[PDB]
Structure formats: structure tokens, C-alpha cells
Amino acid sequence: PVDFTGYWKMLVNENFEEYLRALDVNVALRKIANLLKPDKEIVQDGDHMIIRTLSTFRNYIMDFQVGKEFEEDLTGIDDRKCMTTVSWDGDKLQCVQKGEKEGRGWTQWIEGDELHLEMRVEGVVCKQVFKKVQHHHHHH
Ligand SMILES: C=C(C)[C@@H]1CCC(C)=C[C@H]1c1c(O)cc(O)cc1CCCCC
């Protein structure tokens, strides 16, 4: 049984600016956003999952039930909202973000001490890897 609970620090973030360009994020904000190295704080509580992407620039909080479609407010990212469903696919977590953009979603999984996150839109792929960490810090 896969359990994503933990605190995770960004190690790599590959091709994020092109992913943001495919979302039509303005160039100045793409530059700002790709300098950020947010942590992830995840609590998996039965089928209720909370994924907190944490940085001093901004926190983005996902709070959902696996298998239940919900309205995801991404307006601070790319001025859009999606109808999002997160589901198990073997040992991976699959997210489909239905909306104006084609093929928008992500896939998350664990390898050893690494949290792997692949995000996609319009055929453009960004890959992030985080390392599991144990020193915790307070966030709001
Ligand atoms: C909430 C944030 C820290 C920022 C907010 C601004 C943008 C354009 C992207 C987010 C971002 C970022 O700059 C780096 C990331 O690794 C992840 C995310 C969250 C949104 C991901 C989907 C675009």
C-alpha cells in the first residue's frame, strides 16, 4: 500500500517554464515561478488526501477525496479552474484536470526516498522529484 504522507523537499524541477508557457502564464511570472523550490507536505488519511505545496511566495493547497471530482481553483496559476479527479492507478496517483486545456493532469508516485511528480498539459511534460525530509517548519 502506497502512502504519500510526509514532508518532501524539491530536488529537481525539469521543463517547468515550458509547462507554464503551455498554460499561457506570462513570461515575468514564469521567471518568478521557476525560481521557487516549494516543499510538499502531504497527509493521506484514508481516501482523503491533502497535498500542500509550500513556499514563502505562495502556498497552493489541494484537499480532495480520491475518486471524487471536485472544482479546482487554479486562477492564481493560469487564470483557470478545472474539474479535477485524482484516482489510484496501481501504485501511482493519477490526476486529470478537465477544463479549457487539453491533456492537463499529473501523476505522482514514490521511488525509495523520492516523491516523483510528472505534470502535463497539451503534450508538454514537466518532471519534479522531491526527497523525503524530517526537519519540519511551521507553515500557515
Ligand atoms: C504556489 C506556487 C509556489 C506557485 C504560484 C505561481 C505559479 C505560476 C506556480 C506555483 C508553483 C511553482 O512556482 C512551483 C512549483 O513547483 C509548484 C507550483 C504550484 C503550481 C504547479 C502547477 C503550475
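Easy rule for this one: first residue shown is 1, then count along the chain.
The deposited model was determined using X-ray crystallography, 1.2 Å.
Even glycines carry a Cβ here, placed using N, Cα and C.
One entry in Swiss-Prot concerns the mutagenesis experiment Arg21 to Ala (Swiss-Prot position 22). Its note says: No effect on retinol binding. Abolishes interaction with STA6 and the ability to enhance STA6-mediated vitamin A uptake. Among the mutagenesis results in Swiss-Prot, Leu29 to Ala (Swiss-Prot position 30) has the note: Decreases cellular retinol uptake and impairs retinol storage. The residue drawn here is the original one. Quoted from Swiss-Prot for the published mutagenesis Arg30 to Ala (Swiss-Prot position 31): No effect on retinol binding. Abolishes interaction with STA6 and the ability to enhance STA6-mediated vitamin A uptake. For the published mutagenesis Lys31 to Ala (Swiss-Prot position 32), Swiss-Prot gives the following note: No effect on retinol binding. Abolishes interaction with STA6 and the ability to enhance STA6-mediated vitamin A uptake. Among the features that Swiss-Prot reports, all-trans-retinol binding site is placed at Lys40, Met62, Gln108. Swiss-Prot lists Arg58 to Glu (Swiss-Prot position 59) among its mutagenesis entries, and the accompanying note reads: Decreases cellular retinol uptake and impairs retinol storage.
Features recorded in Swiss-Prot, as mapped to the structure shown.
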{"residue": "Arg21", "record": "mutagenesis position", "Cβ neighbours (10 Å)": "15"}
{"residue": "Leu29", "record": "mutagenesis position", "Cβ neighbours (10 Å)": "12"}
{"residue": "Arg30", "record": "mutagenesis position", "Cβ neighbours (10 Å)": "17"}
{"residue": "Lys31", "record": "mutagenesis position", "Cβ neighbours (10 Å)": "12"}
{"residue": "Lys40", "record": "all-trans-retinol binding site", "Cβ neighbours (10 Å)": "20"}
{"residue": "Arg58", "record": "mutagenesis position", "Cβ neighbours (10 Å)": "12"}
{"residue": "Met62", "record": "all-trans-retinol binding site", "Cβ neighbours (10 Å)": "15"}
{"residue": "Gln108", "record": "all-trans-retinol binding site", "Cβ neighbours (10 Å)": "22"}
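Among the recorded positions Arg21, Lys40, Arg58, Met62, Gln108, the residues whose Cβ sits under 6 Å from any atom of ligand 1 are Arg58.
For the recorded all-trans-retinol site, residues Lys40, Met62, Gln108 set the reference point as the centre of their Cβ atoms, and the other residues of that chain within 8 Å of it by Cβ are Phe4, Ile42, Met49, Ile51, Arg52, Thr53, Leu115, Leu117. Between the C-alpha atoms of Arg30 (mutagenesis position) and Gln108 (all-trans-retinol binding site), the distance comes to 23 Å. Separation of the C-alpha atoms of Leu29 (mutagenesis position) and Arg58 (mutagenesis position): 13 Å, rounded to the nearest whole number. Comment: all-trans-retinol site residues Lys40, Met62, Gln108; largest CA to CA distance 14 Å, whole number. Each residue contributes its Cα atom, and for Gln108 (all-trans-retinol binding site) and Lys31 (mutagenesis position) these two points are 25 Å apart.
If you measure from the Cα atom of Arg58 (mutagenesis position) to that of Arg21 (mutagenesis position), you get 19 Å.
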